[PDB]
Number of protein chains: 2
Amino acid sequence: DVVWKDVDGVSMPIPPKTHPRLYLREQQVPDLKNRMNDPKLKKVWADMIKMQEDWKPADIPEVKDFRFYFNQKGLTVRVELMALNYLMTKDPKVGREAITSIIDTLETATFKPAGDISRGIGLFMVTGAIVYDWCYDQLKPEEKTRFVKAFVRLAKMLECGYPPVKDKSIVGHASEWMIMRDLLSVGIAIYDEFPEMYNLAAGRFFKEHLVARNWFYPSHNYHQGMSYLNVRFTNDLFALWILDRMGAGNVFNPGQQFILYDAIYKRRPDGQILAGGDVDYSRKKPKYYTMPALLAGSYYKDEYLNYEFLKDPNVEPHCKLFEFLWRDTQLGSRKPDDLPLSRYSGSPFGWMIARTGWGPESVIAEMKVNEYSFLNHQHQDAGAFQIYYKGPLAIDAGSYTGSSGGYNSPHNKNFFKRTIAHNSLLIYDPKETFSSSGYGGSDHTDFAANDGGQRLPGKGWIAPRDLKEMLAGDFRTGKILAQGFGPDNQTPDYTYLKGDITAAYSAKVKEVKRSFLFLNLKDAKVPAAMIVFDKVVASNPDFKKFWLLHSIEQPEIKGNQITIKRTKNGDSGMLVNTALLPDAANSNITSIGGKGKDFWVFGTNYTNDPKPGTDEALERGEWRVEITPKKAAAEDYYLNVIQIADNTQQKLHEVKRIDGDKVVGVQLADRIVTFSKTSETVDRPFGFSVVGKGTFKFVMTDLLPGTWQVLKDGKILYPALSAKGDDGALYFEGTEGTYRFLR
Amino acid sequence: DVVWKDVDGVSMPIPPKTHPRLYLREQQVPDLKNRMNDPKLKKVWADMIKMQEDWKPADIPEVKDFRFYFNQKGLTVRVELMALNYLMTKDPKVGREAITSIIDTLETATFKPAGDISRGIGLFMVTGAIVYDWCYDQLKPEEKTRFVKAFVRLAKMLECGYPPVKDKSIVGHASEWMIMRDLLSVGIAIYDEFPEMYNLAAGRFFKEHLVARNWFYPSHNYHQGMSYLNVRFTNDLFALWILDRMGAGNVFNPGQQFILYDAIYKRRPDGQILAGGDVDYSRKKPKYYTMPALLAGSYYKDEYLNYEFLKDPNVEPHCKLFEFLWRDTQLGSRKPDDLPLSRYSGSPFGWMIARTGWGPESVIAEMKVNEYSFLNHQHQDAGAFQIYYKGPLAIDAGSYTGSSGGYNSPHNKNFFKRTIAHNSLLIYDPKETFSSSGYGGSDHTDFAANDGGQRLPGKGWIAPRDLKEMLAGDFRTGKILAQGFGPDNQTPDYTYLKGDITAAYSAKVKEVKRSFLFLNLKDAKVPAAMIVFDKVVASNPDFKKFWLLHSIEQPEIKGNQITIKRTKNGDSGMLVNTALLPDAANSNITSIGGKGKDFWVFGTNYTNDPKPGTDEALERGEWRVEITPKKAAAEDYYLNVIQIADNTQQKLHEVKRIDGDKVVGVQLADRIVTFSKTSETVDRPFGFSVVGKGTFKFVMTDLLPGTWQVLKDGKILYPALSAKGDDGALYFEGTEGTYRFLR
Ligand SMILES: O=C(O)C1=C[C@H](O)[C@@H](OS(=O)(=O)O)[C@H](O[C@H]2[C@H](O)[C@@H](NS(=O)(=O)O)[C@@H](O)O[C@@H]2COS(=O)(=O)O)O1
Ligand SMILES: O=C(O)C1=C[C@H](O)[C@@H](OS(=O)(=O)O)[C@H](O[C@H]2[C@H](O)[C@@H](NS(=O)(=O)O)[C@@H](O)O[C@@H]2COS(=O)(=O)O)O1
Ligand SMILES: [Zn+2]
Ligand SMILES: [Zn+2]
């Protein structure tokens, strides 16, 4: 019903010649009365009634924060509910009171610089847009011109500016409320009197924002960490609902529906969410994605997401109207318990989440490649793994906020966002320059700490404008080489991911590969294991290599055995790493941490203590383990086997390294896993021997896709098995004996 | 133990400074006494004794083709056995007799031009080389000179010439005995005196022959059809054995072991092999791959291939010595019964073979893409399917020889090797030329008939010299888009292949795609089905489109139904095709055949009656069906459902077309298969309805790889299933309802 017209090569929907067209059209208006009589939505309307009352004079902070405005009270709430009333009743004097109440305060409103003050401005513009569109037929010619002028005056105050030519389109402040809700709403409201605003705001959205999001949406994930996922995705979902309710349909790739499934997978038994990107920690109250769950759940009619909403069905005051207008109260809700235990996020991510269940005894493991880096709140964490079981065991260390400061802090710039903070790999070139010239909006530094980790992409560690700039730049940080999970879809025995993350680092490396193999052991005593096989080729043999494993508490290093426990905050998990490569004759295993060394980076420690009453579990981490070769060599391999059990467990599984023909592997429990000795495609016959009792489950990786023949003890076991393209692997059951594989 | 020194960027092994080095080294000489006393090899040793006798003067053909020589009798056998005796006994005078018995004849021998005379010349050279190498320490210096001289003289007579600069390195006469057996053997023998012959012959083998073969070998198939597979693969294996026995190890990609598995899959219950490329037919004696089964089975110690050899352990006379020297008589043998019922051959083939069993009641079906065309004995058959069940049903038409002539015949040029002879697709452009000037060695012809079919690649329909030339030229005919079978490896419910064969045709088309889905119905009444879905976009809407189905006996057409039966030669299978697209209002179904029309190509019948006493079942065919749109259009679609059963089966499965959202499919028995309506990737939600009792097995194709969600009747059925890269498909089970799919 809306007309699509090409603008500058990009097709755009023209706002329809009717009012209302903001958040609803006239066809939805009669249903507002039915929503009014819906008991589930009576409470939210009753909440808005209470919000009409002004702020109490003794409660008004001295710094008028973005939180102050989002905890919406007083006049603007009164004019929205009055506008809602006109929408429903059409009584002219109501439409008049709403218009008259706001017009003056709108054209003369002032905002004193504060934390994210564009959000208070933008919300105040939205109140205006609501009045202007909903009460349109009661507007006077002079008033139409007054509103428009006030909007332009307010629009100039936003961080993105007006015209909105400033900031970034994939990340940053311009990927939040200001364009995708605030400027978009106003533009739609005033299109017939002043078309310019929509044209520039929706113009930038369609040209840049939309194109970028539709590129990564098919892989069903977000890139800004597990905290900012809220403000970033919520605003993606506002643009969805707004453009749809205008009559433009769903502009986004429908893969948008499954984005928040990642958070469902990342949920641990204590109501907290697995770490990733710029995050803080807490153990007081569970973390919720209320608004994104509300908006996506109700648009796509998804019961898993709606279940996530109904956990804490309480939105921010300034979003109460949108819940009132948009919530689907008839949609059912689904617990995550019937979902498959592993889930894969493809290009441009290459991420795996593997679980052992959905109950309190759940191992939750993450494995990451990162094919691209989006910057902002993303960390340079290519190759990182992270493991939870009754407490965070292998952790994504550091904190976003603390004694060091905020986003700006020399801790974010030197530890938290850097590879050294994560369970990945370091290669130390003492001459390497890390340009950070563009990072942050203040306290700007030209160079950052050399952590031996991954590059700082962009014009001095700054995200690109749009996808076009991103694809032509230097933000590529890896390639997914292979992936898959267990023979069964629902309850996979194995979950496999492999990446080449060479392009994440500088030319100091010739090649960096990492293969992850998570095993669900289907056992109460030792529920899961994780095999990590790494290949690192340095450009100079004298660039010291590091394998990192971070923890909260201090690890026990006993030979090639690392043991990490949880014994605080009710956490009782345990991680035990068996270091298989390099050889015992070539491995040094040093721990570094505790006070003064907790955030250690090659000379300087970047302290960041928890702000009072926050992060009571110290999930920011205090310790890390470093595995290094004894000999200076260009080419090294790491092979570590992690086992997971509760701290109450004495005897785990014996870990045996398989040294075979062309392959290297691991045997534990009833599982056997092999990799190419050189971590390259195996395109020729290979073999190895297996000694042990009972039936084993075999996973052979790095294989040339095609038809393989498996021989055991000189005889045909399997005459023909197909190794497929996506995993490049063979799976089968067999007993002890000498195996040969033909291709 | 041999040294490899690089010649022209290509590493080449140097013959060791020791004798013997031809066919064996000194370390296997002691084992010749053991072989002598082997109860299995004493029959072949007695055979060679019998072969010492000259041709009875009555029996001499006086047109002496290759067969006269290959049926080796007389002097050449005598001197080889004398050489063999010298090897085992070292009695100097025996070495002397071997040399002096052959030297004069080797200098003086003449060869009248006849059918493949180079084969006799080469064999005579082999005889000379045996004496030379095995009796080397008995040669006088002057005799070496004489031998060398005689070898060069004889070499000049070979089709490849000397220097061996003529003919092709992948196909043709130079891919037979002349270089890979004969020149190579002589070069190895005389290397210390005349290193040139080995340098040039092995030069060309290592630079050209080997490179080409190692390129396609990983996909475990051959390109010259099911007859010339014998001579061609036999000679590959001679080179394997000769160089290995020289001490160079295995120069080939070990995937060479599995090539002959293709013949195993193509064996019918009547002892014949499924047609393909240049073949003739017989019901009189079974076809055997005796020599390649012997050489590959014995080298690779493969019991499936050795089984193939033992069906008829009867080697041609000239090969008897090689059986004596090389056969492994301890090796076991396995029948094919435990092999998986489907086998895939990847790039550059893209060929699926699918069966329902290994016995008399098995269906055998073949599906082909063809990524490249090798020419010579390969047919222009991209997209062809072939079905056998209790007789050839959906056939591969024409015959190699008959009343038209041999290889150079009008039948070969204008029908047999052409697309119209195959169950594939025609697009008739009345102005298209088919340049054939290079084809064949005699009776050359500038143009071949317009069959509405695929291009004639190369420079006048002639193969390129080597791989370098092949990749640079116009030999690409297809791209494999997707393939797979399952859900079980051993006995798959379904077998799937998709190709884009646009490149097989001239610019008269913009797009040609073919998807095959073979269904093993696991059904007593209808053992199998095949669905074929085609997309064809013509450059001119008026270029008439044809979908073809060849049969031996006359098909019955009733509305959208074609019935093909076998009722002769003890054959009793039946084929029933349901034509689903184009629909009735846009479909013309016609049959062409019977006397004068068996080999019809737009105005002309290319008659090729059987040679008497041959093709008793008339597998060359007499009939075809053509499905053509009623309406001229650029873009058209074919959808055809073939059911296979006994010719006495009255009731077959009802076939229904599924017209969904974004997809089109088929429902028959308990099976549901969908395709993209445009044969393109489905990257958005889609759906369709299912009506019917019971549980159905779904196979959805053309899907964007990643995590899909299945809903039935508005409810989640499967919260998450993964479509994989190689097949781009979802498989699951379900009952009737309205299905939606989310990605
Ligand atoms: O909404 C955010 O992205 C965000 C909220 C805060 O403004 C700030 O976090 S903090 O209060 O804990 O310090 C932080 O804003 C960043 C912003 O993400 C950066 N954008 S980017 O350039 O695209 O990466 C940038 O603008 O800097 C802001 C804070 O830096 S500061 O103002 O110099 O302190 O995250
Ligand atoms: O071994 C063969 O490939 C082959 C043997 C025969 O010489 C002939 O078969 S026939 O007697 O049934 O006609 C045929 O030889 C072909 C040969 O394969 C062609 N090679 S190619 O150019 O590389 O494709 C070519 O040389 O033509 C021959 C036939 O013409 S002729 O030699 O003049 O008889 O197949
Ligand atoms: Zn991090
Ligand atoms: Zn053919």
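Residues 30-772, in that order, are what chain B shows, numbered as in Swiss-Prot.
The header says X-ray crystallography, 2.3 Å.
A Cβ is built for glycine as well, from the same backbone N, Cα and C atoms used for every other residue.
Taking a C-beta cut-off of under 8 angstroms and a sequence separation of 6 or more, B:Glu205 (N-acetyl-D-glucosamine binding site) has the following same-chain neighbours: B:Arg148, B:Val260, B:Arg261, B:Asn264. According to Swiss-Prot, the N-acetyl-D-glucosamine binding site annotation covers B:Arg96, B:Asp145, B:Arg148, B:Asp196, B:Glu205, B:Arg261, B:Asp307, B:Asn405, B:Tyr429, B:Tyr436, B:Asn437, B:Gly470.
Less than 8 angstroms from the CB of B:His202 (mutagenesis position) sit B:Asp145, B:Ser147, B:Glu188, B:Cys189, B:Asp196, each of them six or more residues away in the same chain. Listed in Swiss-Prot as a mutagenesis experiment, B:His202 to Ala is described as follows: Loss of catalytic activity.
Positions annotated as active site by Swiss-Prot, on the basis of a curator's inference: B:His202 (among others). In the three-state DSSP classification, B:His202 (mutagenesis position) falls within a helix.
For B:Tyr257 to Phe, Swiss-Prot lists a mutagenesis experiment annotated as follows: Loss of catalytic activity. In sequence order, B:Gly306, B:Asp307, B:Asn405, B:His406 constitute the residues six or more apart from B:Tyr257 (mutagenesis position) in its chain with CB-CB distances below 8 Å.
Sequence annotations record features per position, and here Swiss-Prot assigns active site to B:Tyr257 (among others) based on a curator's inference.
Under mutagenesis, Swiss-Prot gives B:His406 to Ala with this note: Loss of catalytic activity.
Secondary structure at B:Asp425 (Zn(2+) binding site), as computed by DSSP, is coil. In this view, B:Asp425 (Zn(2+) binding site) is surrounded by 26 other Cβ atoms within 10 Å of its Cβ, with every protein chain counted. Per Swiss-Prot, the feature Zn(2+) binding site maps to B:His408, B:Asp425, B:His451; the stated evidence is experimental evidence.
Counted within 10 Å of its Cβ, the other Cβ atoms near B:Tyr429 (mutagenesis position) come to 24, all protein chains included. Looking at Swiss-Prot, the entry for mutagenesis of B:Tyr429 to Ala or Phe says: Impaired catalytic activity.
Sequence-distant neighbours of B:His451 (Zn(2+) binding site) (same chain, six or more apart, CB under 8 Å from its CB) are B:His408, B:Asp410, B:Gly412, B:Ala413, B:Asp425, B:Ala426, B:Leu577, B:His579, listed in sequence order. Only B:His408, B:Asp425, of the binding-site residues B:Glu205, B:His408, B:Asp425, place a Cβ under 6 Å from an atom of ligand 4. In this structure, the recorded positions under consideration are B:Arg96, B:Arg148, B:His406, B:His408, and the one with the smallest number of other Cβ atoms within 10 Å of its Cβ is B:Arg96. With respect to ligand 2, the binding-site residues B:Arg96, B:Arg148, B:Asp307, B:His408, B:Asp425, B:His451 contribute no residue with a C-beta closer than 6 angstroms to one of its atoms. When each of the binding-site residues B:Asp307, B:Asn437 is scored by how many other Cβ atoms sit within 10 Å of its Cβ, B:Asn437 comes out lowest. The two recorded residues, B:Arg96 (N-acetyl-D-glucosamine binding site) and B:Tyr429 (mutagenesis position), show a Cα separation of 19 Å. Binding of N-acetyl-D-glucosamine is attributed in the record to B:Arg96, B:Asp145, B:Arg148, B:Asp196, B:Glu205, B:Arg261, B:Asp307, B:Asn405, B:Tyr429, B:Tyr436, B:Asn437, B:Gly470, and the widest Cα separation among these residues amounts to 22 Å.
Cβ atoms within 8 Å of the centroid of the Cβ atoms of B:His408, B:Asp425, B:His451 (the Zn(2+) site) belong to the same-chain residues B:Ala304, B:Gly305, B:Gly306, B:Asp410, B:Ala413, B:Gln415, B:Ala426, B:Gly427, B:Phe445, B:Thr448, B:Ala450, B:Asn452, B:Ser453, site residues excluded.
When the alpha carbons of B:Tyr429 (mutagenesis position) and B:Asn437 (N-acetyl-D-glucosamine binding site) are compared, the span between them is 10 angstrom.
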